[PDB]
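Below is one structure; the comments refer to it alone.
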Amino acid sequence: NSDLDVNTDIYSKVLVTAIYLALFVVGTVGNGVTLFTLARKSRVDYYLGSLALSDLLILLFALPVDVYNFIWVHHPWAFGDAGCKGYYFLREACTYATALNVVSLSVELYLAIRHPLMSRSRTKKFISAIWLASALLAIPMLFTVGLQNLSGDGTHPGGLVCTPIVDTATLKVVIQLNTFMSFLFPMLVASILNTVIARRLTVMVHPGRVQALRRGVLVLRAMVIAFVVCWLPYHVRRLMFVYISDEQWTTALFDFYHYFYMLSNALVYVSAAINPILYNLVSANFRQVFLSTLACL
Amino acid sequence: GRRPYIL
C-alpha cells in the first residue's frame, strides 16, 4: 500500500515534533500549575479553570496521539475505532468548551465593567452546562470518523487508517457545523463584546479595581485574538480537505496539505500553551504564586 | 490523482 505513503521530509518531522514537545511541556506545566493555584485560591477562576482543563485534555490525550499517528506514522492507525472516534470527539468538545468559555468571560467582564449575580453554585452549574453542551455538539464526530482499510485489496492491516467514514456532503455539513459554531459565530460575538468593553473601560477609567479590570480586558482581548489567529488555519484546512474535488487533488496539494496540517496543529497547541503565559505576563501576583508553585517541583 | 485521508 504505497499509495497511502506521504513524502514529508524527515527534518520537518523532527522540527514539528520538537515544537509539539515544547508546547507539550510548556502547556502542561502552565495549565497544571494554573489549575493548582486556582484551586488553592474568584468568579472568573472557574472559567479560567475550565479553560485550563480544556487545554490539558488536548495536551495530554490528543498531542501524543497526534505526534505519533499523524506526523510520524500515517498508517496504519493503532488505536482502534474507539480511539479514532474518541480522539476527534475530545478535540471538538474541547474547542467548543473553549469558545463558549471565552464568550462567557466576555459577557461576565462586560457586566462587571458596565455596572461597577451568578453565585458560586450557579456559576459552577453554568460551567457544567457549558461542558455538557460542548459534549453534545461534538457527537457528530462519533458518527463521522472511523476505521477504513485503504489498502489495495482492503485486507492488508497496514492500510487500516483513521478516516471519515461518511460521504462528502455530510462531512461538509459537520465541518461547517464546527467552523460556524466553534469559531466564526462565538468569536464574532466575543470580538464585538471586547470592542464595547474596551471603550467602556476608557470611559469608566476617566481605586484598585480599575487596574485589575484593565488587566482582565487586555487578557481577554489577547485570548480572543489568539483564538482567532491560532484557530484560523485549522478550520481552513478541514474545509480544504473536503471541498476540493477528487480530480483537482494533485501530489503538490497533498504534500502541502500535510505540511499545512503540521502548521495548523502547531498553532492549535500554541493556543493551549498560550493560555497560562498570558496570565503571567500581566505581572500580577498570579506570576508570584506561579513561581512559588513551580519551585516546589 | 490522490486524496488525503487524514482530517
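Numbers in chain A track Swiss-Prot; the residues on display, in order, are 52-92, 100-174, 180-269, 297-387.
Per deposition record, X-ray crystallography, 3.1 Å.
Backbone N, Cα and C define each Cβ position, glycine as well.
Listed in Swiss-Prot is the mutagenesis experiment A:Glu166 to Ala, annotated as follows: Abolishes signaling via G-proteins; when associated with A-310 and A-358. In sequence order, A:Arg101, A:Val102, A:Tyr105, A:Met181 make up the list of same-chain residues 6 or more apart from A:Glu166 (mutagenesis position) whose Cβ falls under 8 Å from its Cβ. According to DSSP, A:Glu166 (mutagenesis position) sits within a helical segment.
Around A:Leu310 (mutagenesis position), the same-chain residues six or more apart in sequence whose CB sits under 8 Å from its CB are A:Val160, A:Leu163, A:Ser164, A:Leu167, A:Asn257, A:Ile260, listed in sequence order. In three-state terms derived from DSSP, A:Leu310 (mutagenesis position) belongs to a helical segment. For A:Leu310 to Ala, Swiss-Prot lists a mutagenesis experiment annotated as follows: Abolishes signaling via G-proteins; when associated with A-166 and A-358.
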Handout entry: End-to-end CA distance across 5 missing residues (from A:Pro174 to A:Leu180, Å)
Key = 12
Exercise for the section: Take A:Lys92 and A:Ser100, the residues on either side of 7 unmodelled positions, and give their C-alpha distance in whole angstrom. Expected result: 8
